[PDB]
Structures are given as C-alpha cells and as structure tokens.
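Below: one structure, written as structure tokens.
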Amino acid sequence: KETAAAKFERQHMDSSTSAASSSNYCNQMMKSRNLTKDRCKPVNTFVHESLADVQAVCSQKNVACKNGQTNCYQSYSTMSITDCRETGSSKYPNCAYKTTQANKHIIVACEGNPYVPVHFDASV
C-alpha cells in the first residue's frame, strides 16, 4: 500500500507551480491528486517548494503536533502554500474548494529512515 511519505507527497506537494494561478487551482488539484475520489476532503494544503526543501523541515524546529505527538517540526522559513477548503456549495461528487494563496511556515510530522514528512499538521 501507499507509504505515509508517498501519501504526503501526493496530498501536499506541488513543486510544479510557484503559487496557485487561479481560483480553480484547488478544484483541479484536489481532483487530480485523488483527494475527492471517495469523499470531499474538507481542507488541504499544497506546498509550492522543492521536495528536498520540505523534507528538510524534519531537521528544523521541533514542536508538538496539534494531536500532541512530538515528531512534528516547523520550518525555519516561510514557504509558498495554497490553502484549499470546501465551499458551502461543495457536494460530493461535485466537490468545490476556495483557493487561498499564502506564504507561511509549515508544520509537518516526520517518520522513518530517511526521516521524512508523513503528515501536514498546519500552516502558521
């Protein structure tokens, strides 16, 4: 089955764009990354950075996750991110999202050897 690291990349990485280019970014990416296949994922963030730069966060500022786990890390630097959250009209299978561009620090949980992101905890 898909590894947790691989799921993070699929759900949260978009190294192919610098920022969201239109209001339909989230609608397209949520669909393309299969985040709307079974149900509308209600909120999701994409990170517009290289994979190596995001993986490197696992060596940055340790901080407890929202759920209290201690394997979370905050990036030293802000990153270009897109926040995707369901619109009030979103109704499976016609999932609809509001796209919000931001530059924020990210908080990720890390696991494994190599020690890499497996969960996107927050933008801050």
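Residue numbering for chain A follows Swiss-Prot, covering 27-150 in order.
Looking at the header, which is where the method is noted, we find X-ray crystallography, 1.2 Å.
Placement of Cβ uses the backbone N, Cα and C atoms for every residue, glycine included.
Residues or ranges marked as active site, proton acceptor in Swiss-Prot: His38. The Cβ neighbour count for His38 (mutagenesis position), using a 10 Å radius and every protein chain shown, is 19.
Sequence-distant neighbours of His145 (mutagenesis position) (same chain, 6+ apart, CB under 8 A from its CB) are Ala30, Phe34, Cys91, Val134, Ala135. Annotation source Swiss-Prot lists active site, proton donor at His145.
Annotation comment: Swiss-Prot describes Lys33, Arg36, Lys67, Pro68, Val69, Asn70, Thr71, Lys92, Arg111 as substrate binding site. In the structure as shown, the Cβ atom of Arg111 (substrate binding site) sits within 10 Å of 15 other Cβ atoms. In the three-state DSSP assignment, the secondary structure recorded for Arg111 (substrate binding site) is strand.
Among the mutagenesis results in Swiss-Prot, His38 to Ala has the note: Loss of activity. The residue drawn here is the original one.
In this structure, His145 (mutagenesis position) is part of a beta strand by DSSP. Under mutagenesis, Swiss-Prot gives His145 to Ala with this note: Loss of activity.
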Write down the Cα-Cα distance for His38 (mutagenesis position) and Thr71 (substrate binding site), rounded and given in Å.
6
For the binding-site residues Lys33, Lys67, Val69, the largest set of other C-beta atoms within 10 Å encircles the C-beta of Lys67
Here the Cα-Cα span from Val69 (substrate binding site) to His38 (mutagenesis position), rounded to a whole number of angstrom, reaches 11
